[PDB]
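K.L.:
Here it is: the structure, laid out below.
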Amino acid sequence: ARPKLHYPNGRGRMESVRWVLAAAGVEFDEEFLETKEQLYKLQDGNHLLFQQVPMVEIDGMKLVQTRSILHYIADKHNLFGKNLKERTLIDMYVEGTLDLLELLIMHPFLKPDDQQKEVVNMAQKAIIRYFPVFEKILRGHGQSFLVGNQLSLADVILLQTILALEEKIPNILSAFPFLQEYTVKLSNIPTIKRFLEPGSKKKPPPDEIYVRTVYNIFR
Amino acid sequence: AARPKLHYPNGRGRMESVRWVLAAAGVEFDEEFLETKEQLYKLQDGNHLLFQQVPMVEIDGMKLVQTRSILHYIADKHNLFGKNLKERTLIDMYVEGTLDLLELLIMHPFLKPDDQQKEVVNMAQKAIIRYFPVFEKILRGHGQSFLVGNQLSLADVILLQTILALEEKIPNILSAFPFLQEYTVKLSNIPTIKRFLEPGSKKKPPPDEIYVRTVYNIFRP
Ligand SMILES: CCCCC[C@@H](O)[C@H](CCO)SC[C@H](NC(=O)CC[C@H](N)C(=O)O)C(=O)NCC(=O)O
Ligand SMILES: CCCCC[C@@H](O)[C@H](CCO)SC[C@H](NC(=O)CC[C@H](N)C(=O)O)C(=O)NCC(=O)O
């Protein structure tokens, strides 16, 4: 076995799956979509449940839907808590955080005028809607993890999203010292630290070639 | 309180999936309708909404938000998420895909009146190309009344919701999908579901002008 990820060569929606696999210590392969014809081939052969990517071949199955993929991996590698109470919290936090990450996922495809507007919208949402929640959680119970004092899917997705946000707004954590310190400790967990170093399968911020490619593939 | 309390405007929107799963599970629930900006501010200002948004459901002493997380929770409390990880994983993917289709319906009332016509067409194409054929083949494949295992799951409830809501706009949408037709009849005759479909349930009607106007009045600065 060994997971194989099907996506174009870039972050998009697949980046959360890369984060969670790397964080769990799971090495993986990628089969990159570069052309519209490669997508059609993948759709032609019944490999994509709903004709879309992300898709991951894992444990003899061909999983689709970003959130389902994440839930499966988390459950295989103790990243979804120890009971229903913790699972529920992790789930809500992840779903919330994915609504913020969505703004970064769509950013590359907005007109330039709207791209600037969207960075402002990102800043407002992070600072007013999301970060205070996680900041308060971390200030209140003091721990290095949001839930159950062990690494969970909520920590991994929050880290991805924070780090992605900081690329657009370098000082975004300045009013959030507990989140600053959280980000640093999380970033030192051996698997995460390696994922963040050169040579991992972590994808860079999207360049003009990725944007043209996705337009070419998905129109 | 064991009686859930649902916070949302008086209408379907995103909350209707929650109403569907609760009714399907035989859970009586109460509703607290958001009718104005001021009521929303109160809910937000008081820290009752984790991320400042609805749907929010008070259940088993918790204030759950995020439609997907609310549905998962209810499904785990009422044996609608299968009996093992293989089933759970299938149910999860099916719900997630179905919700991408249901999204077209949720957002349809808020499009420009010229775009609405185009979006019914596009709604029809997505359903018939992308989703229905997957589910038709599953239901031909094991000849079982349910999508996963041999019992009602979250995936059946959300699929039924979605099929029925599509049929309101495209009445013949299932004509090339005989197994889906049969499945829709079976599910619609499960007593909890059959009661939900009857007048007097808390099932909400299609969105009207009162509803649309209200949501602009609540959620728009
Ligand atoms: C506007 C131009 C780009 C649009 C595409 C973007 O949405 C994303 C690329 C981001 O870099 S992803 C490609 C898309 N996938 C999904 O939307 C999965 C959603 C599901 N809810 C999930 O989370 O898995 C796709 O596969 N489309 C095949 C097709 O329809 O033929
Ligand atoms: C088009 C004009 C407004 C449309 C709003 C619609 O999206 C929905 C109403 C459908 O009739 S719902 C109202 C919205 N909720 C969410 O977006 C939750 C999403 C989360 N992913 C979920 O699934 O739970 C909201 O509460 N916004 C508070 C605010 O920001 O002030």
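The numbers used for chain B are those of Swiss-Prot, and the residues that appear cover 2-222, in sequence.
When the header is checked for method, it gives X-ray crystallography, 2.0 Å.
From the backbone N, Cα and C atoms, a Cβ is placed for every residue, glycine too.
Feature table excerpt (Swiss-Prot):
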- B:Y9, B:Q54, B:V55, B:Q67, B:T68: glutathione binding site (BINDING)
- B:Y212: substrate binding site (BINDING)
- B:3-83: domain 'GST N-terminal' (DOMAIN)
- B:85-208: domain 'GST C-terminal' (DOMAIN)
- B:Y9 to F: Reduces catalytic activity 70-fold (MUTAGEN)
- B:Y212 to A, F or S: Strongly reduced activity towards 4-hydroxynon-2-enal and 1-chloro-2,4-dinitrobenzene (MUTAGEN)
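Could you tell me the structural context for the features on the list?
P.N.:
Its Cβ taken as reference, B:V55 (glutathione binding site) is surrounded by 22 other Cβ atoms within 10 Å in the chains shown.
Within 10 Å of the C-beta atom of B:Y212 (mutagenesis position) sit 18 other C-beta atoms, taking all shown protein chains into account.
For B:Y9 (mutagenesis position), the same-chain residues that are 6 or more apart in sequence and have a Cβ closer than 8 Å to its Cβ are B:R15, B:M16, B:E32, B:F34, B:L35, B:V55, B:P56, B:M57.
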K.L.:
Under a three-state reading of DSSP, tell me whether B:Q54 (glutathione binding site) is helix, strand or coil.
P.N.:
coil
K.L.:
Among B:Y9, B:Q54, B:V55, B:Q67, B:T68, the annotated glutathione contacts, find the widest CA pair distance and round it to a whole Å.
P.N.:
12
K.L.:
Helix, strand or coil for B:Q67 (glutathione binding site)? Use DSSP.
P.N.:
coil
